[PDB]
Amino acid sequence: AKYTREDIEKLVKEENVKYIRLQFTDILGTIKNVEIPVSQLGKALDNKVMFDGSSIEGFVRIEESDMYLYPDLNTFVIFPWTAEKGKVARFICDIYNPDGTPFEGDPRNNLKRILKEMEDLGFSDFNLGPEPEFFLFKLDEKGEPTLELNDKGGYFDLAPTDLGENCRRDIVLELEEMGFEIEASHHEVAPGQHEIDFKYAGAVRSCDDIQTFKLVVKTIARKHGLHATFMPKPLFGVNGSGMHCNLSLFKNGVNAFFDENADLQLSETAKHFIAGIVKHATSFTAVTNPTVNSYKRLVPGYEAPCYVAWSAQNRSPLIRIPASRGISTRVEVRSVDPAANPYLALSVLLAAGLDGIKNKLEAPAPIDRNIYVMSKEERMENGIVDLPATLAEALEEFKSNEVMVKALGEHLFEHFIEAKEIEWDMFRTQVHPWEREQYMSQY
Amino acid sequence: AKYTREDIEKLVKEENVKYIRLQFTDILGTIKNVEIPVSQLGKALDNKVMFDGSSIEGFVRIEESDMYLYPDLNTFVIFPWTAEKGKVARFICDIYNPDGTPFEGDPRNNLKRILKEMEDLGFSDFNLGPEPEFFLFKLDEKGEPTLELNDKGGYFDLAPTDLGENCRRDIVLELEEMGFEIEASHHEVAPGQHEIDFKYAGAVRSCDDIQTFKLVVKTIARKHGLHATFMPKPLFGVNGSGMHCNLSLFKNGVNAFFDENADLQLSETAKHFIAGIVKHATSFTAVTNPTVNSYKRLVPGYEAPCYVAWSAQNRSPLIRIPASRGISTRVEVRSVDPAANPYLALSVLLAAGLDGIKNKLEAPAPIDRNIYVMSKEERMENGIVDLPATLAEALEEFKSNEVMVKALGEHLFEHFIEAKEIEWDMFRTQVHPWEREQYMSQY
Amino acid sequence: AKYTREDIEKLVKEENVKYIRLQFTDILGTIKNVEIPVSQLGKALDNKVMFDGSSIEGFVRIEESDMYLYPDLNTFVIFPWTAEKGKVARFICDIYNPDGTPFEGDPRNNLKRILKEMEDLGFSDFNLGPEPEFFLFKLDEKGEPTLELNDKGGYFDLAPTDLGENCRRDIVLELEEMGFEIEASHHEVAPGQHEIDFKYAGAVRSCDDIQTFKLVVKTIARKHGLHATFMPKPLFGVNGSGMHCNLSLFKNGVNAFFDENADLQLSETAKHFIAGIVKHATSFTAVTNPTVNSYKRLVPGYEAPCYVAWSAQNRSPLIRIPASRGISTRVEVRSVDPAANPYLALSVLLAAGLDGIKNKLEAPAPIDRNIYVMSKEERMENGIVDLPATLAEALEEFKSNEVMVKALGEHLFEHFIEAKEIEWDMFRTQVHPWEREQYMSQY
Ligand SMILES: NC(=O)CC[C@H](N)C(=O)O
Ligand SMILES: NC(=O)CC[C@H](N)C(=O)O
Ligand SMILES: NC(=O)CC[C@H](N)C(=O)O
Ligand SMILES: [Mg+2]
Ligand SMILES: [Mg+2]
Ligand SMILES: [Mg+2]
Ligand SMILES: [Mg+2]
Ligand SMILES: [Mg+2]
Ligand SMILES: [Mg+2]
């Protein structure tokens, strides 16, 4: 209980807040919001503020259904950049049905349902250390984004010299005021690409920070005449952006993934986790990579996962176990990207792992080998399966997997598939310029 | 034996030919060619003219391999538009190995191998009446094609008024001089789209005319400041172009598809044919629709096949049996498109039909029903299977089918798949503008 | 020492530092870093902050590997230009392996190693007084560099008036606030060319500054709407840039090069040092001139070394010995340029010098006449050899030398050659406009 009803009231008044954003997340991971004037804070904290809950299912809405917003006193934050008379504050809310019961369609609640499922197995915490990457493009005369990158930096270079303005820098500074515990940032492989790494955090909190992060990144970027984008693969030929997820299970307050005695200092629970992730990897990809373009990133040669396998040191594995041990022992999943709905993404990732731990699934053999060279022949000769090549392919796999499906719930699942199937269909019937440049005159 | 060595020599001289085009077709259906000066006609008719035969496998060439061109005295034609001193004549050739044996890689020969397979069953002829459709676009200042259509006509309208120049009209006139037996032409559904229907003709000859047709259509069109294209789906939202194939089997010189006594006046042989086509339809689609874009046409709502079924009157069936009976009784296959390699396309279509006749496969029930409305539920409840949605999907189906695979031969098959797999892969890793307009700012 | 963890602690607290850059250097001499918030300072000073150490190898990276950063409390500096609200501080860190051992691939480490061999042979310090040269170009509308120079000044001219804006002055001023001790600065031979000479300092201090200098320069240059470049030869026909290195060996705190009563006042050790550099010059040229463009600077007629010879007065000696003596007695290597990686260039130059000292090599006769006039044949009659003409030549030469290869270490060496070999290969296969301007019509 970070803040209390009174701690919140004292703050809004002393900090002269005049605008409160009650934010939430829909089925597509998009950051939704219902804003009210400070004069309504009371009604907000009372959980009486209603809104059309059908907005949580995204562009698949069919009917208007009244619902409540239950603000989380802990998510209370104030936006520094907004200043003077008009100071804005936010509240990440939870959606409840008119009767008082939590809305199944809400993805944030889904993560809670699965976390509860975690505690029923004996685990206390499930931390997540995200590695969100993004691209910054220049803005044209008007205000529309162009294909020009904000810089020409490389992997870990000293991008935009401190003098003047430096987006990445200025973003981190804003995130600190709000209360972010950023680990560190750097310039990414491709020119104009940036990365801000978060610190360890509980599932829900960590996921809430991912949503806010994008908001702070997009806003500040626009304030510097730039355009921030978390699109997996904005440009063909250059590196794509991913959102590595460093997962870690705890029991009684201790890292349940550490074992200073077993190989790689990993415990039986850790390896079972690895197994669960490997068994469902190709099945939950539709969730960790929800967009069509998400699969243009999952192409070999750009340090992005393409096959289900884990290692401690490799070109670009699906699962990677960082050097750090002890309380830092963690399982990194590199397939996840920034376009993924954090709440849903973690739910499915938690369900996969827990499935292996609960059923004591056997973890495959590490592979410090090279998947890049060996053709599919060896990949077949070995337990190396490829990840779905298209959104369509991933959606067919997701449906078959029963634990993954039940990981999202009846309501969430139903709509997720409906939204994506339409999304895909829209893309498959589209005629791209590339098609004409290849056929228009050749045929 | 339309022409003879002497009939050819007398013609070239009297018509003052100064340039001979020895043409052939590669694996991708592209019209290849090796041109020689009239002074070499003798060496040509002697079958001594060599060329790099690796050019028949297309962009998958790996080594240079000398081969011979064996001109077909029957395919001898003279291009009317080419005039004066420089009159051009052509010769569709056959490829032979240095030793004197026919090249397996040659698609035109493949059709001959399968036609021979037809005669071994008791059939004399296998006629084909093609319905090639195309689009005409305007040319910009320079000479590059634009997205502007040559007109705004509709289905069977009186497009471009006779006065001045009218491509479609002027094309037909050129085709007649050369000796084409055109049935009739009209304006197609979509604006700027045209169709010239051929008359009944033997497989090989009919296929040879399809190749020449495209050549005459592309050339004359350019001569009118226009750009002709046989690309399946040039524009999203407008009708696509297909190449309906009206097939018909003969025995002893009579239409083996007619039976003035059985239902629909169709014979047992005709229905067996229907069965063969239905059993392999989804398997040979990769051949009758070889390009990626070929599947943007196979989308509902544009009068293009989307499900395996046959009828005599329906929205847009895969197999259609024209009204005409007697010697005109024929089985129309509407899935085939202009981008298809005629020689390969027919081979696979002949093999499918013959498979049903040889094994007396049972033909499904006609369907004057509506596939467009009934969801996949009924399509499942019925023997209604969908055609492959992507080139990839069609290529996976083609490989599994054994009769279809053996319908192309070891050498042809091997390369066809290699070329398409690469083609597809090129397309799947591409980042289309559509992707950014949908994600660039949404994420 | 210079700073204590407490000194830094107080400074960052009093100077209101908010951003901390932990910088280092990759194999290509490129300035890199990992940025962390001031709240992570403790973890930084605790040597716990990690990063992907593969970033050290540059574009030749293969697999991501965790590593630690050890901040050098003495390299702590505070960038003045950074706004009060967001003060930025830096720390040139050292790269270590997960097990607490110095990473062999770290360039700054290698220099430290070579310096140990210097201490073993009985030497106290090894000073370096670099003469960085650089050009300044104008920025177009999109902040893009142009071939337009910043002034039409000459050698030592009073380039750019004391107008409101004057990059060179403003650079030296900013460096003064950063604790940089600059000897003097002037305007170079070519228009828009500038030079800033630092006071001599230790091998590491000097290198670390060469890095910081490049950063400050480029930074302040961008603030003035200009673009700073250390590219050895930006424009054809104009002078190139070279970072002359004034080397000075110390023994027991005194100048081991000076000799009161000795020919030319150069001690024995001094002479051997000269010899050490002459036999290894052609070999270590690939390190002190790491780019393809570097060799375009190494051409006669522009005050750039083209032959291996030393002298006190000459047109363009590879090794020049300035006037001043005593503790100012030094050896200047003029072949080195600003694109070279300071740490690697100093390691190869120190190695060559120590080779000549430990093996008592005899120094050749100093060339005091014009070497430009002596034909290729003449230079052969005397001890006169040409430096590598192209990067490729320099590379093969470098591998042929053992003491030089050991100067970089197997790990550093393997990657250097890898990067440069693929680098040259790109250049070699490139087709330049020049080639087309010279063969397009002539052929
Ligand atoms: N070094 C890296 O972590 C690169 C990650 C890369 N941007 C990706 O697509 O995952
Ligand atoms: N009426 C028609 O035959 C239309 C055919 C349509 N152009 C197709 O794609 O097949
Ligand atoms: N010191 C100078 O005169 C500079 C000479 C020239 N810039 C070089 O290449 O070294
Ligand atoms: Mg990364
Ligand atoms: Mg990572
Ligand atoms: Mg038609
Ligand atoms: Mg038709
Ligand atoms: Mg100088
Ligand atoms: Mg000098």
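We number chain B the same way Swiss-Prot does; the residues here are 2-444, in that order.
If you check the header, you will see the structure was determined by X-ray crystallography, 2.9 Å.
Quick reminder: no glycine exception, Cβ is built from N, Cα and C everywhere.
The secondary structure of B:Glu10 (variant position), as reduced to three states from DSSP, is helical. For B:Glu10 (variant position), applying a Cβ distance below 8 Å and a minimum sequence separation of six or more within one chain yields B:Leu42, B:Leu46. Quoted from Swiss-Prot for the published natural variant B:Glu10 to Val: In strain: PCI 219.
Listed in Swiss-Prot is the natural variant B:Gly43 to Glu, annotated as follows: In strain: PCI 219. Look at B:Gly43 (variant position): DSSP puts it in a helix. Under 8 Å, Cβ to Cβ, and six or more positions away along its own chain, B:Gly43 (variant position) finds no residue.
Swiss-Prot lists B:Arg62 to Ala among its mutagenesis entries, and the accompanying note reads: Highly resistant to inhibition by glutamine and AMP. Regulation by TnrA and GlnR is abolished. Only small differences (less than 2-fold) in its steady-state kinetic constants compared with the wild-type. Similar sensitivity to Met-Sox that compared to the wild-ytpe. There are 15 other Cβ atoms within 10 Å of the Cβ belonging to B:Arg62 (mutagenesis position). In the three-state DSSP assignment, the secondary structure recorded for B:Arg62 (mutagenesis position) is coil.
Feature annotation from Swiss-Prot assigns domain 'GS catalytic' to B:108-444.
Residues annotated as Mg(2+) 1 binding site in Swiss-Prot, with experimental evidence given as evidence: B:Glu132, B:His245, B:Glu333. The C-beta environment of B:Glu333 (Mg(2+) 1 binding site), restricted to residues of the same chain at least 6 apart in sequence and closer than 8 Å, consists of B:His245, B:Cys246, B:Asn247, B:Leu248, B:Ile320, B:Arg321, B:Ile322, B:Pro323. Annotation note: B:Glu333 (Mg(2+) 1 binding site) sits in a strand segment as assigned by DSSP.
Look at Swiss-Prot and you will find B:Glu184, B:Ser249, B:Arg316, B:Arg321 tagged as ATP binding site, backed by similarity to another entry. Around the Cβ of B:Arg316 (ATP binding site), 14 further Cβ atoms fall within 10 Å across all displayed protein chains.
Per Swiss-Prot, the feature L-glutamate binding site maps to B:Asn240, B:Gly241, B:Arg298, B:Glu304, B:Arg316, B:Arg335. Long-range Cβ proximity for B:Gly241 (L-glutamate binding site), meaning a same-chain Cβ under 8 A and a gap of 6 or more residues, is found for B:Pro233, B:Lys234, B:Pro235, B:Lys297, B:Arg298, B:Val300, B:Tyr303, B:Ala305, B:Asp338.
For B:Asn253 (variant position), the same-chain residues lying six or more positions away in sequence with a CB closer than 8 A to its CB are B:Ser125. For the natural variant B:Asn253 to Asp, the note given in Swiss-Prot is In strain: PCI 219.
One mutagenesis experiment named in Swiss-Prot is B:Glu304 to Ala, and its note says Highly resistant to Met-Sox inhibition. 8- and 2-fold increase of the affinity for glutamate and ATP, respectively. Strong decrease of the affinity for ammonium. If you take the C-beta of B:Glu304 (mutagenesis position) and look for same-chain residues 6 or more apart in sequence within under 8 angstroms, you find B:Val190, B:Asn240, B:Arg316, B:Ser317.
Selection of the recorded positions B:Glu184, B:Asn240, B:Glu304 by a Cβ distance under 6 Å from ligand 6 yields an empty set. In three-state terms derived from DSSP, B:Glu184 (ATP binding site) belongs to an extended strand segment. It is B:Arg298 that, of the binding-site residues B:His245, B:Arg298, B:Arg321, B:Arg335, has its Cβ surrounded by the most other Cβ atoms within 10 Å.
The Cβ of B:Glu132 (Mg(2+) 1 binding site) has 18 neighbouring Cβ atoms from other residues within 10 Å, across all protein chains displayed. Taking the Cα atom of each, B:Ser249 (ATP binding site) and B:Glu132 (Mg(2+) 1 binding site) are about 14 angstrom apart.
All protein chains shown were included, and the count of other CB atoms within 10 Å of the CB of B:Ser249 (ATP binding site) stands at 23. Excluding B:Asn240, B:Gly241, B:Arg298, B:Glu304, B:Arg316, B:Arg335 themselves, the residues of that chain whose CB lies within 8 A of the CB mean position for the L-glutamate site are, in sequence, B:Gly243, B:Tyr303, B:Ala305, B:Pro306, B:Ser317. Ranked by CA distance from B:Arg335 (L-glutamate binding site), the recorded positions B:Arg62, B:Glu132, B:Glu184 have B:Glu132 at the top as the closest.
The DSSP secondary structure for B:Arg316 (ATP binding site) is coil. Candidate recorded positions: B:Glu132, B:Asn240, B:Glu304, B:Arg316. Those with a Cβ under 6 Å from ligand 2, in sequence order, are B:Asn240, B:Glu304.
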